[PDB]
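Each remark here refers to the structure printed beneath this line.
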Amino acid sequence: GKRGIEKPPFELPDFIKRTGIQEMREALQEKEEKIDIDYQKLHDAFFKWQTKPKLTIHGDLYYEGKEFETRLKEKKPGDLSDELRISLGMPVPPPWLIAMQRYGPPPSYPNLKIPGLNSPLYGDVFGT
Amino acid sequence: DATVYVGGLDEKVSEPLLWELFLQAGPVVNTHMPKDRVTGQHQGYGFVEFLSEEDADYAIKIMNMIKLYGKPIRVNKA
Amino acid sequence: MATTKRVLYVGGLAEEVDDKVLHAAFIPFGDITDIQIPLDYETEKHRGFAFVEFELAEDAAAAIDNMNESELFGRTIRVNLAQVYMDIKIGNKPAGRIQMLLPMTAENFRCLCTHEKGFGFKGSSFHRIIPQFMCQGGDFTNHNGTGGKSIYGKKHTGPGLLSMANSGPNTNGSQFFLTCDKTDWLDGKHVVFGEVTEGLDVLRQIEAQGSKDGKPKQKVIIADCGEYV
């Protein structure tokens, strides 16, 4: 099924990218088409600066595509992501919960509480 | 009313900040935010199908309160 | 025979001098009592002269003898004996006042001008402005298009008419538009409910900030609003 889908070659981790071996390998490939940077820094990146990868659950079987369905819980009413805060541009209620004052609590999520109205808020999350 | 048309957006927005964005109001059951293939970029207008109609009429009332990239967002029935 | 020796006439004013500059430092008793000056609806820029009133007559006469041929702003000025509204601000500049004549649709808009139901138009914007068409606002805590709420719940013959924005039949909230031409293609689709009685010039200053796609070139804010009652 993945005939025309063109993906990247390899996504290396931060522990390998912070060692300088990728740039030296790219320079060697450009020269062919050696470095001797360090010997203890690679051991430090392999032992001390080791990053645990994102594993999966025991029932998390591999689907067919498994790349276009990046689903994640259910970010609901009162809880938003950072960047979209940036587009919104409000310094640390999100301002359409000013209009959730006038027009009323949403039919879709009736149980709703959002800060300052019936919900008496810190960081991102302005409603529960 | 179950669906709405949404104009005036910036392509850094995608189907996800619409998902997240309009479910802040009430859950978007079916999302449609075209990806244009030819130049690989978005024109920025949207169609939203909800659970039923009440969700979407409240959505007409409240809904035109989203500002995407400092800029205005059109929401009307459909 | 008259006792109108309170209102003093100031001439040779600068382009920066206004009711404020004259108040804190005018000819006679200007800054005091009341002050009159040539103010526009969109431009809102004084010419060079004006009229200042003094709490008393003696104070006024003394202000003339002095302010007479005085030096203000490096210039020599002369002194001698002489329904709802929205105040609009465009960019950082007051533009002037639009007065409007407005049952259920009129009452909703009236309450949104007074804020007597706990919310309304004050501080909101005209978010969609299209030259030779209309200026749309009432997305108070929205600044989008058809955003807001009515006092009841969630839900065209020429220029200077008030009409309800909507998202189809029976979807009136708080969003409205002021027409900038005959917009008869909207007849039977939007509910017309009032008319501009004063400040059509201020509406033209709002329209001047429009674009074909409706994006305002500068922010247009309802700085204040209320009712004559």
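Per Swiss-Prot, chain A residues shown: 513-545, 563-621, 629-656, 682-689, in order.
We read in the header that electron microscopy, 8.0 Å was used to get this structure.
Backbone N, Cα and C define each Cβ position, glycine as well.
Annotated features, as they stand in Swiss-Prot:
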MUTAGEN   A:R515 to K  Does not affect methylation by PRMT9
MUTAGEN   A:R530 to K  Does not affect methylation by PRMT9
MUTAGEN   A:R537 to K  Does not affect methylation by PRMT9
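According to DSSP, A:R530 (mutagenesis position) is assigned to coil rather than to any helix or strand.
With respect to their backbone Cα atoms, A:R530 (mutagenesis position) and A:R515 (mutagenesis position) stand 34 Å from each other. The DSSP secondary structure for A:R537 (mutagenesis position) is helix.
Straight-line distance linking the Cα atoms of A:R537 (mutagenesis position) and A:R515 (mutagenesis position), rounded to a whole number, equals 30 Å.
Taking all protein chains in view, 14 other C-beta atoms sit within 10 angstroms of the C-beta of A:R530 (mutagenesis position). The 10 Å shell around the Cβ of A:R515 (mutagenesis position) contains 4 further Cβ atoms across the protein chains shown. Within 10 Å of the C-beta of A:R537 (mutagenesis position) we count 12 further C-beta atoms, all protein chains included.
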